[PDB]
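Q: Below: one structure in structure tokens.
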Amino acid sequence: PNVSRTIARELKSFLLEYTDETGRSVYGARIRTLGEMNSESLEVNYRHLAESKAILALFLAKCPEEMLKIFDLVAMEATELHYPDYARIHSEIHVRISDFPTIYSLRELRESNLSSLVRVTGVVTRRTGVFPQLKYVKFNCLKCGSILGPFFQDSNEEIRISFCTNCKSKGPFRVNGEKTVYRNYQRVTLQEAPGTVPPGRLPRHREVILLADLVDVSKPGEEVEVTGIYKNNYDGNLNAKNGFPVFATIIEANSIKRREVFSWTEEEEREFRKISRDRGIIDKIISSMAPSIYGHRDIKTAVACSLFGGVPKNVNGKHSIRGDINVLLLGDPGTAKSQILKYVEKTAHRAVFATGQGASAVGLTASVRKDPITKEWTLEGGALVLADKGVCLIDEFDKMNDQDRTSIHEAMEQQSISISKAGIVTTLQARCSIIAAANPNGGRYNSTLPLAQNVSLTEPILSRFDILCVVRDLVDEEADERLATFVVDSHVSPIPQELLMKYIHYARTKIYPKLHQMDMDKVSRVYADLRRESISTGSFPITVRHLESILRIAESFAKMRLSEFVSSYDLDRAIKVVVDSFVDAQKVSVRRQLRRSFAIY
Amino acid sequence: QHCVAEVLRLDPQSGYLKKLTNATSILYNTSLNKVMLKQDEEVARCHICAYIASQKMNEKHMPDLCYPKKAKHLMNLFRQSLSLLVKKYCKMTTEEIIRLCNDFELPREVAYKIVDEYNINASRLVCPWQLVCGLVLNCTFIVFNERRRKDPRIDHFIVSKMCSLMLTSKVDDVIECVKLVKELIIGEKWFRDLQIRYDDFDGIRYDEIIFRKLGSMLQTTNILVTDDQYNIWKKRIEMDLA
Amino acid sequence: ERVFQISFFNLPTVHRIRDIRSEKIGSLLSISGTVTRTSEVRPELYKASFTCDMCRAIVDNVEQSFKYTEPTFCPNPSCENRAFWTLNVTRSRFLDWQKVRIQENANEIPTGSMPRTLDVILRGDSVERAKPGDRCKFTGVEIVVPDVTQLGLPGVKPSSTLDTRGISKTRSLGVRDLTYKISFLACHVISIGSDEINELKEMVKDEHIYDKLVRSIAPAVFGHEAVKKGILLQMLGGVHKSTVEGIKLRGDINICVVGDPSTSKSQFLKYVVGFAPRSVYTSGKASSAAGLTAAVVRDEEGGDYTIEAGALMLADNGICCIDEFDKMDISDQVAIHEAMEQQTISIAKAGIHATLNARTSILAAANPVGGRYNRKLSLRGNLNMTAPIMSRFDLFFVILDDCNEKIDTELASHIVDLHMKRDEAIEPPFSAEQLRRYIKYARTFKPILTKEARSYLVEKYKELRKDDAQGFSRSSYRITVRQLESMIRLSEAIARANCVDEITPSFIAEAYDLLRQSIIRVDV
Ligand SMILES: Nc1ncnc2c1ncn2[C@@H]1O[C@H](COP(=O)(O)OP(=O)(O)O)[C@@H](O)[C@H]1O
Ligand SMILES: [Zn+2]
Ligand SMILES: [Zn+2]
């Protein structure tokens, strides 16, 4: 149809004089922002030109891949009157659409619907390539040492020439990749939402193509809304068709999203400092850390120290100190052990939920792995590797063999891995924060024995844990009265977690607050004190490991408060923590240490 | 649109350019809308498109527009869908000698002048290869005096080029080809305009030759060399250490 | 503007797949079988244009069934080679497609036998009436198709060749080999395998119909009421929606039992698989998880892959009755754990990833280590299966025997009376017929709590944990909060079992006494 005359003038009328509220030319903003941005794309809300006139959508629907022809050129028209030499730079424009109401599944597609506007739902998985393919073509001829002019390529074919401008010769032709111009092409997988596959049925799957410089706007595990068109694929080698002569189908999709990049502004950090300096945030930290369970405050506090990370240093590049904090929990499975760590995975920055064998992301090591695509040898590392700045969670630490244990040992020992396999040798940075859990032998903790005697762990990696917290059966009435009430009300002051991760994102950047040697020889004093009081009634010692850790906790709380340097009356908190850490870690014989080592409270 | 403006502004090689890009747009549109018009390589698809768009607006020109098998096919298909000098008495055209002049990448104005010369005075001839040979040679010697003034390696390369473009091992005939046209074309106002433009006057400037010939000794026969010459020759021996 | 479909249903005769020979060709013939797969909708070549290779002359016709390759006639025949052609896509008509894989049913099978299978293909608007893992009764005509799989086989092989006799002077023989399979098509298919209002209005008005429904569900088997009760609430599901975050629940419930052999555990399985709408009996041992869960194709028959109909993927809104629990592998219990932890699954192979969903409610079968369950030890040292899998279980049962002669005598009486062909010994309140519709009513009743009730639930859990106060006696598996959510989903199930909305403490007191009874004591 040659009604492109009326159609073009009236759609450009739409494009220009569009007014909806307050006489608002909404798309002038779009185009001027585009030209500001060196942008290649532009969006147009379907609902309003559909409100005005819908046989727009009809002459679209009959052949929408031919409805394009006026609109891309119209973009350049509006562009150059507001941005000369843009057409010089950006050779061509694509467009985007929004707000289309019709819905189909990935299964509901019928022949009556294709070659028309299609709008689906699903999930982007198995992302492959951002490969380049052609849009402009020139050549290297042999019978003459010269070229071809510029040529646009269709949506559905290769190209080949036998004419030449010098003569009608079908000489050997070859493309000049060393001069041609290209664009972005993606092949993408797309699958239905399993939260709604009805009873018994299975979910179908499809394949998707993504163009227009919109590649890598997606990642595995996202809910997506591609609106587009639909068609077959005459990809040659088709006369070998047994059965009936029936063909695949493929989408070309234009619009794309991810619903169904954390950073700090001026006021966002203004308020951070405002609240950090004002009167002891930390009670409200543990009030707002993880309301999954009402639970208990002590281990929340321990892992709050584990959150922020302290400060590492080296004495001129030697005698290193670890700034980042470790933890270790244990106790009967009847209570919530595998909850808040996954919460923390949801709440941190560059956290991970790895695991041992079964329902794991990776095997907690690094290895020369294949890839399903084209046998790409790669070097993945355990989730420890991923958060060399951050943290690595684990559950069921016990359930490990020789080497998967030696690895974590190496990590908390020298903070670096080594590999001696496969024509490749290397070390890395494993300065990660460790968290874990495990299960005691016999459900209950066996209160009447020490730790390594009760649980069958080994010590040398056990020593790295500044904290080793434990609970057991909590047996009184009030335990029931609170926990049953909460767990039923699940189905019958504290600050946003967004603000809290944005605080740590603000914290690991800026503050490296110091400590002033003002009254620190009390360290030397109370250390020597309790290091003797230990032998006074106890079996095992306490060692400088603990002291170093208390200092790391001190700077931890410094980063927490966000103060400029150490405060004295918070070393009380740090040392109290390590004190009542060693309290519960021992026999009933320690019951005298309960009375002795309280003066340091 | 780039390629459209390219092939559309390929015709020269006010309302025209505008109406013709619009024409090709809606033409290509109409041709691709329906499922009726296929197996048409885009290799060639903006040419009788442009010819009929010439046919449409107001004035059309059969020459210099189509400038082949399927040219006719697609036309109907769309239109339904809607030595050299011993050779005696040779013949030539506009574009034959546009080629033999454009081989030096000379402008087209000089070529049009030789064409006018021909089509007025190609009447009483024996062989036009001589006349046009001499013509384009005395275009080259007049416009290319600069590069030759500093590069005497040119005059051998150029004469060798036109010696074998017209397939001879003997050349003194070419010498005659130059001096005879120079005897002939010697005194026309346009030739005059070119000589004031590109300033040969036997290959030498005016403000020099008049003192060469009126009767002077101030006449500068540049046996000596200019100052900038030495100013730049000194750099070659500056680094003589290496 | 017109294309059509037709079908003929309610034929008199059935033929199994083995009951089909080479004389029913082009014949309507009704078969019934079973499904293991579906496949991908791919719209089909009904009509399609072509065009001259030397002009725009289009032909809007099609060779349709097979021979889909070449017309001859041109409108303007003047051509050097009018034999071959071009094509086009749009001046065309299309219609949907679908493929399944059809399978024998168990109740008709021979010895020394596999469920011999073969392919069937659909067309038109009657599609979407397929389904995996279900019996169906098809009807269509004995469509067939070429094949080369049948090579390497004995005897002689037909071959086609044009004639070169009577005409002469005109692989040059143009020889094609021809050898086929006997697929099938379907004109129409159905899913094989009122005053009921008054029926059920009369049944509901009683009070001890609980006990009736209890006792009526294994008259084939003798006693062990707990089995009856648990199975009767197993089909009943708990409300998985009662959250706000979108983090969710495994709304249904799960079961297992223990007992020495020479026991009637498997009778219960065979019952419920002989009753259940959706179910399966399987090994417990002789299985890879590639059998339980779905191992899938890698791009075979040219077209794309398709998720296999998983066995354990099945039991949507139902059960996977599995015996022989103890001899399970390492990885299968692993996979099971992954299946139970969430109500979701993740799969991959050849780079492909999956994601599925289900709410499976397992009942299965324990086998102790030596079989002998030492009554004075705890559950764990005898069970031999790791903690998380031993956990997630709302329930455990034990069935162990002893000398009681009065009752043993009547038990043997029941057994030997069962060797009286179809005797009246199983006289229930009623049969499976009304039971299934009663279930389809009751599954969706959706009960409600009250403040008095939950306030009493709390104090009763207090007393419960206070039995772990002096636990370790009447204790072989100890207390946690799994137990209380288990109890709550059980109250949900049991109020649905009552088909009434509001539950009271008296009804949950049955669960109180139950879990009080679910456990084992030991010696001083
Ligand atoms: N205090 C609690 N409040 C609510 N739910 C709890 C509580 N304690 C335990 N749970 C539930 O019981 C489970 C305990 O699991 P966990 O002991 O972490 O398993 P594992 O020991 O294998 O890691 C949790 O998933 C949690 O949902
Ligand atoms: Zn060539
Ligand atoms: Zn023809």
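Using the numbering of Swiss-Prot, the residues shown for chain C are 260-429, 441-463, 510-840, in order.
Header says: electron microscopy, 4.4 Å.
Cβ coordinates come from backbone N, Cα and C, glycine included.
Straight from Swiss-Prot, here's the annotation block:
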{"type": "DOMAIN", "residues": "C:525-732", "note": "domain 'MCM'"}
{"type": "BINDING", "residues": "C:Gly575, C:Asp576, C:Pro577, C:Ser578, C:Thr579, C:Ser580, C:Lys581, C:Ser582", "note": "ATP binding site"}
{"type": "MUTAGEN", "residues": "C:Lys581 to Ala", "note": "Loss of MCM2-7 complex helicase activity"}
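How about a rundown of where these features are and what they're close to?
A: All chains included, 9 other C-beta atoms sit within 10 angstroms of the C-beta of C:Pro577 (ATP binding site).
Long-range Cβ neighbours of C:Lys581 (mutagenesis position) (same chain, at least 6 residues apart, Cβ-Cβ under 8 Å): C:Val573, C:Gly575, C:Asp639, C:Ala681, C:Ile715.
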Q: With the cut-off set at 10 Å between Cβ atoms, which of these binding-site residues ends up with the most neighbours? Options: C:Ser578, C:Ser582.
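A: Sorting the candidates by Cβ neighbours within 10 Å, the top entry is C:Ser582.
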Q: What kind of secondary structure is C:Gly575 (ATP binding site) part of, going by DSSP in three states?
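A: Note: C:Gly575 (ATP binding site) is in a strand by DSSP.
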Q: Tally every other Cβ atom lying within 10 Å of the Cβ atom of C:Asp576 (ATP binding site).
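A: Within a 10 Å radius of the Cβ of C:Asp576 (ATP binding site) lie 16 other Cβ atoms.
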Q: Take the mean position of the Cβ atoms of C:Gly575, C:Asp576, C:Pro577, C:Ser578, C:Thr579, C:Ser580, C:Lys581, C:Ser582, the recorded ATP site. Which other residues of that chain put their Cβ within 8 Å of it?
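A: Near the ATP site, beyond C:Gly575, C:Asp576, C:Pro577, C:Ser578, C:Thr579, C:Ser580, C:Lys581, C:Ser582, sit C:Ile715.
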Q: Taking the Cβ of C:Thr579 (ATP binding site) as the centre, how many other Cβ atoms fall within a 10 Å radius?
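A: Result for C:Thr579 (ATP binding site): 14 other Cβ atoms within 10 Å.
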Q: C:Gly575 (ATP binding site) has how many other Cβ neighbours within 10 Å of its own Cβ?
A: 21
Q: Once the chains shown are all counted, how many other Cβ atoms turn up within 10 Å of the Cβ of C:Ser580 (ATP binding site)?
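A: A count of 17.
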